[PDB]
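Let me begin by handing over the structure; questions about it come next.
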Amino acid sequence: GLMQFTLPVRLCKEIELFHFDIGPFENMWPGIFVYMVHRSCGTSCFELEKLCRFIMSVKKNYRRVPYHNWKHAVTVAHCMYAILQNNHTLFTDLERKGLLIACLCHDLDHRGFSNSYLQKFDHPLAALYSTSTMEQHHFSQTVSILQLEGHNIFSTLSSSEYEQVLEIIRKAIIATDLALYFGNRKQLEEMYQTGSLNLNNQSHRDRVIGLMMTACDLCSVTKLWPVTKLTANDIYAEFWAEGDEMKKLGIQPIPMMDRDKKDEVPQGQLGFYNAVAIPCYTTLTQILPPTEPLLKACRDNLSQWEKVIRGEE
Ligand SMILES: COc1ccc2nc(N)c3c(C)nc(-c4ccccc4Cl)n3c2n1
Ligand SMILES: [Mg+2]
Ligand SMILES: [Zn+2]
C-alpha cells in the first residue's frame, strides 16, 4: 500500500510536461507508466502485483518494428497522463483508469502495416474485421491479456463498472483508427461552434475521448524538434517497408511510402500537419483549453518542416 514509485528529479519535473520524452532506457518505461497511474488515478486503483504482470505481458505482445513498438505505447500513455492531469476535475475515476490502459494497449501486436496493406495482401485479420482492422485486433489482444490468470487489473470493479471500463477501452482503441478521426473532429467542431457540446451527454464524451486518443496517438508531432525529427525516421522506415511490400504485390505505392521518393517527405509531413495534426490539436484546445501546449508545440514543428523545405536544414 505505502510503496510509491519515485523518479529522478529531472524526470519527476519533466514528466508533468506535454513534451516529455520517456528516454532510451527501456527498463525505466514500466516504472514511468506505474508512476503515472499512481498520480493520475491513486495507489489503490490497481493491485501492483497484477498491474506489473499486465504491463510485462503488454510489453511482450508489442513487436520489434521501427515505430509501432512498446516505446510508442508508453509515449501515447504519457500524453494521455498530461491531458488528464491538466484537466483534473473533467474525468471520472473509471475514465482515468480506462484511458491510460487503452493508450498502453492501443497498438498491441502491430506489424508496422496499415489497414490498406492487410486488405490488399488479403490478410486473415481483414476477413475477420472489415473496418478498423488492426484496431479491432488491438482491442481483442487487450481482452486476451486481461483474461490471463493474475492479469485482471479490473477484478475489484463491480460487474457494471467492469462493463463500462471495457466499453471505454474499446471505443478509445477504435478511435485511434485515423479514417474515423476526420468525421469525429468535424462533428466536435460543429457541436463546439453551434454551442450544442455537452459533456454530460455520454455520446458527446465518447467523441471528446476519441479526439483525446487521436491527440495522444499523434503526440510525436508535439515534442522538441530533435525528438519529432528523429521519430519521423522511425515512422518513414515502416512506410517504406510497406511501400516495398506493395511493390511485391505489383502495386505502385503512394509516394509517401516509396523509398525512391524520400525527397517528398518534408512536403508529406506538411500535408499531415495541415490535414490532420493542427486541426486535431485546434479542436482539442477549444474543448480542453489547458491542452494548448500541444497545439503550440505542433505549430512550432510545422514551422521546422517549412524550414527543412526552404533548404535552411
Ligand atoms: C497514417 O498516415 C500518416 C501519414 C503521415 C504521418 N506523419 C506523422 N508524423 C505521424 C504520426 C506522429 N503518427 C502518424 C500515424 C497516425 C495514425 C496511424 C499511423 C500513423 Cl504512422 N503519422 C502519420 N500518419
Ligand atoms: Mg494504431
Ligand atoms: Zn498508435
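In chain A, numbers come from Swiss-Prot; the residues present are 724-1036, in order.
How was it done? The header gives X-ray crystallography, 2.1 Å.
Each residue, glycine too, has its Cβ placed from N, Cα and C.
Pasting the feature list from Swiss-Prot:
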ACT_SITE  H791  active site, proton donor
BINDING   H791, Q992  3',5'-cyclic GMP binding site
BINDING   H795, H829, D830, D940  divalent metal cation 1 binding site
BINDING   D830  divalent metal cation 2 binding site
MUTAGEN   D830 to A  Loss of activity and of zinc binding
MUTAGEN   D830 to N  Reduces activity 1000-fold
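Help me picture where these features are in the structure shown.
Within 10 Å of the C-beta of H791 (active site, proton donor) we count 22 further C-beta atoms, all protein chains included.
Sequence-distant neighbours of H829 (divalent metal cation 1 binding site): residues of the same chain at least 6 apart with a C-beta under 8 Å from its C-beta are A796, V799, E858, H861, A895, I896, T899, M936, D940.
According to DSSP, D830 (mutagenesis position) sits in a coil region rather than a helix or strand.
The Cβ of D830 (mutagenesis position) has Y785, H791, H795, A796, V799, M857, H861, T899 as same-chain neighbours under 8 Å, each 6 or more residues away in sequence.
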Just to be sure I understand the contacts, which recorded positions have a Cβ under 6 angstroms from any atom of ligand 2? Candidates are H791, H795, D830, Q992.
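By the Cβ criterion, which requires under 6 Å to ligand 2, the hits are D830.
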Note down the number of other Cβ atoms within 10 Å of the Cβ of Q992 (3',5'-cyclic GMP binding site), including every protein chain shown.
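Result for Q992 (3',5'-cyclic GMP binding site): 25 other Cβ atoms within 10 Å.
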To test your reading of the divalent metal cation 1 site: which residues beyond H795, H829, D830, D940, same chain only, put their Cβ within 8 Å of the Cβ centroid of those residues?
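Apart from the listed residues, the neighbours are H791, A796, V799, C826, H833, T899, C939.
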